[PDB]
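Shown next, in C-alpha coordinates, is the structure this report addresses.
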Amino acid sequence: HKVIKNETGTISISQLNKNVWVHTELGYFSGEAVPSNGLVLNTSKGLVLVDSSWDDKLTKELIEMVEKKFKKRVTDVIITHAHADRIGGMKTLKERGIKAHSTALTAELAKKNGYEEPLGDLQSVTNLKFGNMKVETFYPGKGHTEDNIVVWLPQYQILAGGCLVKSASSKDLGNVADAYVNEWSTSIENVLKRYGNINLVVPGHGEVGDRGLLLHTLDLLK
Ligand SMILES: [Zn+2]
Ligand SMILES: [Zn+2]
(Lines of atoms letter the chains of each structure in order from A and count residues from 1; the text may use other names and numbers.)
(Lines give C-alpha, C1' and ligand atoms only; values in the text may rest on other atoms or scores of the structure.)
(Ligands and ions follow the chains in the order given, each with its own letter.)
Protein backbone atom coordinates (compact mmCIF):
# COMPACT_ATOMS: atom_id res chain seq x y z
CA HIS A 1 0.00 0.00 0.00
CA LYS A 2 1.82 2.98 -1.44
CA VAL A 3 0.23 6.34 -2.22
CA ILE A 4 2.12 9.29 -3.68
CA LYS A 5 0.57 12.73 -3.29
CA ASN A 6 1.16 16.38 -3.99
CA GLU A 7 1.48 18.54 -0.88
CA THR A 8 -2.14 19.73 -0.91
CA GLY A 9 -3.50 16.23 -1.36
CA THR A 10 -5.68 17.15 -4.36
CA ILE A 11 -3.80 14.59 -6.51
CA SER A 12 -2.77 11.13 -5.47
CA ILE A 13 -1.56 7.96 -7.19
CA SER A 14 -2.01 4.58 -5.53
CA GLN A 15 -0.19 1.39 -6.35
CA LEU A 16 -2.24 -1.68 -7.32
CA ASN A 17 0.93 -3.28 -8.49
CA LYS A 18 4.33 -2.22 -9.83
CA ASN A 19 2.96 -1.16 -13.24
CA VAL A 20 -0.67 -0.32 -12.55
CA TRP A 21 -1.69 2.62 -10.36
CA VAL A 22 -4.91 4.44 -9.62
CA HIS A 23 -4.91 8.21 -10.10
CA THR A 24 -7.34 10.25 -8.05
CA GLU A 25 -8.04 13.99 -8.14
CA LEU A 26 -10.25 16.34 -6.17
CA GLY A 27 -12.36 18.77 -8.20
CA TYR A 28 -14.23 21.41 -6.14
CA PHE A 29 -17.84 22.24 -7.10
CA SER A 30 -19.95 24.75 -5.15
CA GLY A 31 -17.87 24.30 -1.96
CA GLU A 32 -17.84 20.49 -2.39
CA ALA A 33 -14.85 18.13 -2.93
CA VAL A 34 -15.40 15.26 -5.43
CA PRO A 35 -12.73 12.61 -6.12
CA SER A 36 -12.32 10.94 -9.51
CA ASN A 37 -10.29 7.84 -10.37
CA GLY A 38 -8.44 6.76 -13.48
CA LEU A 39 -5.46 4.49 -14.10
CA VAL A 40 -1.80 5.01 -14.70
CA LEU A 41 -0.10 2.32 -16.73
CA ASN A 42 3.69 1.97 -16.70
CA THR A 43 4.77 0.37 -20.02
CA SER A 44 8.02 -0.40 -21.89
CA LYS A 45 7.22 2.39 -24.35
CA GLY A 46 5.73 5.05 -22.02
CA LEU A 47 2.87 5.90 -19.66
CA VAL A 48 -0.77 5.32 -20.52
CA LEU A 49 -3.62 6.91 -18.56
CA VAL A 50 -7.17 5.70 -18.38
CA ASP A 51 -9.02 9.03 -18.24
CA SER A 52 -7.74 12.55 -17.60
CA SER A 53 -9.17 14.87 -14.89
CA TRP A 54 -11.68 17.63 -14.06
CA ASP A 55 -9.60 20.37 -15.73
CA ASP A 56 -6.25 21.24 -17.34
CA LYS A 57 -4.75 22.56 -14.11
CA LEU A 58 -5.18 19.14 -12.50
CA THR A 59 -4.44 17.13 -15.66
CA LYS A 60 -1.11 18.91 -16.28
CA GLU A 61 0.03 18.45 -12.66
CA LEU A 62 -1.11 14.82 -12.72
CA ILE A 63 1.08 14.21 -15.78
CA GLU A 64 4.13 15.86 -14.24
CA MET A 65 3.73 13.77 -11.07
CA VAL A 66 3.72 10.50 -13.03
CA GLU A 67 6.42 11.48 -15.55
CA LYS A 68 8.72 12.26 -12.58
CA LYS A 69 7.85 9.05 -10.70
CA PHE A 70 8.36 6.69 -13.67
CA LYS A 71 11.05 8.69 -15.52
CA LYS A 72 9.24 8.62 -18.87
CA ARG A 73 6.45 10.34 -20.85
CA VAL A 74 2.69 10.00 -21.03
CA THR A 75 1.97 8.90 -24.61
CA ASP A 76 -1.72 7.94 -24.62
CA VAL A 77 -4.95 8.35 -22.72
CA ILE A 78 -8.16 6.33 -22.92
CA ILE A 79 -11.34 8.33 -22.31
CA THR A 80 -14.16 6.21 -20.87
CA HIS A 81 -17.01 8.74 -21.34
CA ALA A 82 -17.68 12.43 -22.09
CA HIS A 83 -18.09 13.98 -18.65
CA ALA A 84 -15.78 16.59 -17.12
CA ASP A 85 -14.08 14.25 -14.66
CA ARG A 86 -13.03 12.04 -17.58
CA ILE A 87 -12.49 14.52 -20.37
CA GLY A 88 -11.61 17.91 -18.77
CA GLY A 89 -7.87 17.83 -19.64
CA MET A 90 -8.22 17.41 -23.44
CA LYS A 91 -6.41 20.70 -24.17
CA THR A 92 -3.43 19.64 -22.06
CA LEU A 93 -3.39 16.37 -24.01
CA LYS A 94 -3.47 18.03 -27.44
CA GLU A 95 -0.89 20.64 -26.27
CA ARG A 96 1.50 17.88 -25.21
CA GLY A 97 0.92 15.63 -28.24
CA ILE A 98 -0.78 12.96 -26.11
CA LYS A 99 -3.16 10.76 -28.12
CA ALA A 100 -6.68 10.64 -26.70
CA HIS A 101 -8.45 7.37 -27.50
CA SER A 102 -12.29 7.02 -27.40
CA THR A 103 -15.29 5.52 -29.15
CA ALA A 104 -16.77 7.60 -32.02
CA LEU A 105 -19.82 8.16 -29.82
CA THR A 106 -17.74 9.54 -26.94
CA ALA A 107 -15.94 11.79 -29.42
CA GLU A 108 -19.29 12.88 -30.78
CA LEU A 109 -20.67 13.67 -27.29
CA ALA A 110 -17.44 15.49 -26.33
CA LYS A 111 -17.80 17.90 -29.27
CA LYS A 112 -21.45 18.48 -28.21
CA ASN A 113 -20.41 19.30 -24.60
CA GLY A 114 -17.85 21.81 -25.93
CA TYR A 115 -14.70 19.73 -25.24
CA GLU A 116 -11.81 19.06 -27.61
CA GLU A 117 -12.47 15.92 -29.63
CA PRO A 118 -10.74 12.61 -28.84
CA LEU A 119 -9.87 10.24 -31.70
CA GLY A 120 -13.04 8.11 -31.92
CA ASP A 121 -10.74 5.24 -32.85
CA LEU A 122 -12.16 2.58 -30.49
CA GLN A 123 -14.80 0.03 -31.54
CA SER A 124 -16.98 -1.93 -29.10
CA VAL A 125 -14.23 -4.52 -28.53
CA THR A 126 -10.74 -3.11 -29.05
CA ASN A 127 -7.41 -4.64 -27.99
CA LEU A 128 -4.41 -2.35 -27.66
CA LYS A 129 -0.80 -3.05 -26.78
CA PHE A 130 1.50 -0.36 -25.37
CA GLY A 131 4.96 -1.86 -25.11
CA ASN A 132 4.28 -5.22 -23.47
CA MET A 133 1.13 -4.03 -21.66
CA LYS A 134 -2.17 -5.32 -23.05
CA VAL A 135 -5.31 -3.17 -22.76
CA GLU A 136 -8.86 -4.17 -23.79
CA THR A 137 -11.67 -1.66 -24.16
CA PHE A 138 -15.25 -2.87 -24.09
CA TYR A 139 -18.60 -1.16 -24.64
CA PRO A 140 -21.14 -3.04 -22.50
CA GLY A 141 -24.17 -0.87 -23.36
CA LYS A 142 -25.78 2.20 -21.81
CA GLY A 143 -25.52 2.82 -18.09
CA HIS A 144 -24.03 5.81 -16.30
CA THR A 145 -24.00 7.42 -19.76
CA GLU A 146 -24.97 6.41 -23.25
CA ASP A 147 -21.30 6.00 -24.23
CA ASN A 148 -19.60 4.50 -21.12
CA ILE A 149 -16.85 1.93 -21.65
CA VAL A 150 -14.72 -0.16 -19.35
CA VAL A 151 -10.98 -0.88 -19.68
CA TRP A 152 -9.68 -4.38 -18.91
CA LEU A 153 -6.11 -5.40 -18.21
CA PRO A 154 -5.93 -9.17 -18.99
CA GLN A 155 -2.40 -9.70 -17.64
CA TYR A 156 -3.45 -8.30 -14.20
CA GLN A 157 -7.18 -9.10 -14.28
CA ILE A 158 -7.78 -5.44 -13.36
CA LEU A 159 -10.97 -3.74 -14.54
CA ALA A 160 -11.37 0.00 -14.74
CA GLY A 161 -15.17 0.11 -14.46
CA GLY A 162 -15.41 3.90 -14.57
CA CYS A 163 -18.64 5.49 -13.50
CA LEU A 164 -20.58 2.40 -14.67
CA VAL A 165 -19.46 0.81 -11.35
CA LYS A 166 -20.10 2.32 -7.93
CA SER A 167 -17.87 2.02 -4.86
CA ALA A 168 -18.94 -0.16 -1.92
CA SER A 169 -19.64 3.01 0.15
CA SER A 170 -22.04 4.44 -2.45
CA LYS A 171 -25.69 4.27 -1.32
CA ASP A 172 -27.06 5.71 -4.55
CA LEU A 173 -26.03 5.90 -8.18
CA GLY A 174 -24.81 9.54 -7.92
CA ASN A 175 -25.12 11.72 -11.03
CA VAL A 176 -27.79 10.14 -13.23
CA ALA A 177 -28.68 13.16 -15.39
CA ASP A 178 -27.30 11.38 -18.48
CA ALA A 179 -28.00 7.79 -17.44
CA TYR A 180 -30.05 4.92 -18.77
CA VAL A 181 -31.11 3.29 -15.53
CA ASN A 182 -33.24 0.58 -17.24
CA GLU A 183 -30.35 -0.71 -19.39
CA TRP A 184 -27.57 -0.22 -16.83
CA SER A 185 -28.18 -3.63 -15.18
CA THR A 186 -27.96 -5.53 -18.48
CA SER A 187 -24.76 -3.60 -19.23
CA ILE A 188 -23.16 -4.73 -15.96
CA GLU A 189 -24.29 -8.30 -16.70
CA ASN A 190 -22.47 -8.06 -20.04
CA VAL A 191 -19.31 -7.10 -18.09
CA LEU A 192 -19.82 -9.92 -15.55
CA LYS A 193 -20.43 -12.40 -18.37
CA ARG A 194 -17.36 -11.29 -20.36
CA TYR A 195 -14.82 -11.32 -17.47
CA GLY A 196 -15.19 -14.39 -15.27
CA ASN A 197 -11.90 -13.81 -13.42
CA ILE A 198 -11.86 -10.28 -11.98
CA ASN A 199 -9.26 -9.63 -9.26
CA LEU A 200 -9.63 -5.84 -8.87
CA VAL A 201 -12.32 -3.35 -9.91
CA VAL A 202 -11.58 0.37 -9.89
CA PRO A 203 -14.76 2.49 -9.70
CA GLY A 204 -15.00 5.96 -11.20
CA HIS A 205 -15.17 7.41 -7.66
CA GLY A 206 -14.22 5.87 -4.28
CA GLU A 207 -12.32 2.81 -3.08
CA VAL A 208 -10.96 -0.05 -5.14
CA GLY A 209 -12.74 -3.33 -4.54
CA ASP A 210 -13.27 -6.53 -6.50
CA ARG A 211 -16.02 -8.28 -8.51
CA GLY A 212 -18.41 -7.42 -5.59
CA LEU A 213 -18.57 -3.78 -6.77
CA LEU A 214 -20.43 -4.93 -9.87
CA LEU A 215 -22.94 -6.87 -7.75
CA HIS A 216 -23.34 -3.83 -5.43
CA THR A 217 -24.14 -1.64 -8.45
CA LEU A 218 -26.79 -4.15 -9.53
CA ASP A 219 -28.37 -3.84 -6.05
CA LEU A 220 -28.29 -0.06 -6.31
CA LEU A 221 -30.25 -0.36 -9.60
CA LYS A 222 -33.12 -2.58 -8.29
ZN1 LIG B 1 -19.88 10.74 -15.68
ZN1 LIG C 1 -18.42 9.13 -12.31
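What you see of chain A is 35-256, where the numbers are those given in Swiss-Prot.
Method on record in the header is X-ray crystallography, 2.5 Å.
Backbone N, Cα and C define each Cβ position, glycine as well.
Among the features that Swiss-Prot reports, Zn(2+) 1 binding site is placed at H115, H117, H178, with the record citing similarity to another entry. Cβ neighbours of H117 (Zn(2+) 1 binding site) (same chain, under 8 Å, six or more residues apart in sequence): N147, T179, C197, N209, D212.
For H239 (Zn(2+) 2 binding site), the Cβ neighbour count at a 10 Å cut-off comes to 19, with all displayed protein chains included. Positions annotated as Zn(2+) 2 binding site by Swiss-Prot, on the basis of similarity to another entry: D119, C197, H239.
For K200, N209, the entry in Swiss-Prot reads substrate binding site. In this view, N209 (substrate binding site) is surrounded by 15 other Cβ atoms within 10 Å of its Cβ, with every protein chain counted.
Looking at Swiss-Prot, you'll find the mutagenesis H57 to Y noted as follows: Inactivates the enzyme. DSSP gives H57 (mutagenesis position) a strand state. When Cβ atoms from all protein chains are considered, those within 10 Å of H57 (mutagenesis position) total 25, not counting its own.
The DSSP secondary structure for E66 (mutagenesis position) is strand. The note that Swiss-Prot attaches to the published mutagenesis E66 to Q is: No change in activity.
Non-local neighbourhood of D110 (mutagenesis position): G80, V82, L83, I132, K133, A134, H135, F164, each in the same chain, at least six residues away, with C-beta under 8 Å from its C-beta. Listed in Swiss-Prot is the mutagenesis experiment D110 to N, annotated as follows: No change in activity.
Under the three-state DSSP scheme, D119 (mutagenesis position) falls in the helix class. Listed in Swiss-Prot as a mutagenesis experiment, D119 to N or E is described as follows: Inactivates the enzyme.
What Swiss-Prot says about the mutagenesis result for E241 to Q is this: No change in activity. For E241 (mutagenesis position), other Cβ atoms within 10 Å of its Cβ number 15.
There are 25 other Cβ atoms within 10 Å of the Cβ belonging to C197 (Zn(2+) 2 binding site). The secondary structure of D110 (mutagenesis position), as reduced to three states from DSSP, is extended strand. Other than the site residues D119, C197, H239, same-chain residues with C-beta atoms no more than 8 angstroms from the centre of those residues' C-beta atoms, the Zn(2+) 2 site, are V68, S70, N71, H117, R120, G196, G208, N209, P237, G238.
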